[PDB]
Amino acid sequence: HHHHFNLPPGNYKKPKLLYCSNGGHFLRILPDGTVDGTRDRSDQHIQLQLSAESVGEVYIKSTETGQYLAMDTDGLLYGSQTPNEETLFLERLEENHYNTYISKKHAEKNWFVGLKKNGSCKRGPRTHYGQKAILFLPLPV
């Protein structure tokens with residue numbers, strides 16, 4: 001392991017909104033595969049269904065479009081039509097409260113799913129432990 005194994009409570013029984021305390025945006029996967037954040041709770045592309053592959057590993061899927069969150073080779077998030085190795089994330093508890101998601105494929109590089117204050121996604125290499133951008137709270141839909 002390149003990372004700790006403190007896991008968040010909660011489960012995957014129901015879909016969730018992934019709220020980023022950094023700018024106050026919900027993670028969004030647009031039909032065209034674009035990934036970003038929005039403060040509009042009514043948005044139909046922020047409802048996400050998480051599922052576990054192995055303990056602590058998850059897929060994060062758009063309930064509206066069926067797409068999987070993924071991080072590509074240059075650290076950019078995108079919506080993938082199918083589950084590949086870029087769609088698995090290490091879901092961990094952080095600061096004894098939040099949920100963080102590390103790219104499994106690029107786990108050794110500490111690339112996280114993250115949103116900037118302006119609602120744009122962070123590119124993998126620009127994220128790291130200790131940032132506010134990587135902190136999420138799963139909220140009921």
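The count begins at 1 with the first shown residue.
Method of determination (from the header): X-ray crystallography, 1.9 Å.
Quick reminder: no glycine exception, Cβ is built from N, Cα and C everywhere.
According to Swiss-Prot, the mutagenesis experiment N22 to A (Swiss-Prot position 33) carries the annotation: No effect on integrin-binding. Secondary structure at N22 (mutagenesis position), taken from DSSP and collapsed to helix, strand or coil, is coil. Around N22 (mutagenesis position), a 10 Å sphere centred on its CB holds 20 further CB atoms from the protein chains shown.
The heparin binding site annotation in Swiss-Prot covers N22.
All protein chains shown were included, and the count of other CB atoms within 10 Å of the CB of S103 (mutagenesis position) stands at 26. According to DSSP, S103 (mutagenesis position) is assigned to a strand segment. For the mutagenesis of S103 to A (Swiss-Prot position 114), Swiss-Prot gives this note: Decrease in LRRC59-binding. The structure shown keeps the original residue.
A mutagenesis experiment is reported in Swiss-Prot for this position, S120 to A (Swiss-Prot position 131), and the note states: Decrease in LRRC59-binding. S120 (mutagenesis position): 14 other CB atoms within 10 A of its CB, across all protein chains. According to DSSP, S120 (mutagenesis position) sits in a coil region rather than a helix or strand.
For the mutagenesis experiment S120 to E (Swiss-Prot position 131), the note given by Swiss-Prot reads: Decrease in LRRC59-binding.
Here the residue is the original one, but Swiss-Prot notes a mutagenesis experiment at this spot, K122 to R (Swiss-Prot position 133): No effect on LRRC59-binding.
Here the residue is the original one, while Swiss-Prot reports the published mutagenesis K122 to A (Swiss-Prot position 133) with the comment Loss of LRRC59-binding. Around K122 (mutagenesis position), the same-chain residues at least 6 positions away in sequence with a Cβ under 8 Å from its Cβ are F112, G114, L115, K116, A133, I134.
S103 (mutagenesis position) sits 18 Å from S120 (mutagenesis position), taking the CA atoms of both as reference points. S120 (mutagenesis position) sits 11 Å from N22 (mutagenesis position), taking the C-alpha atoms as the reference points.
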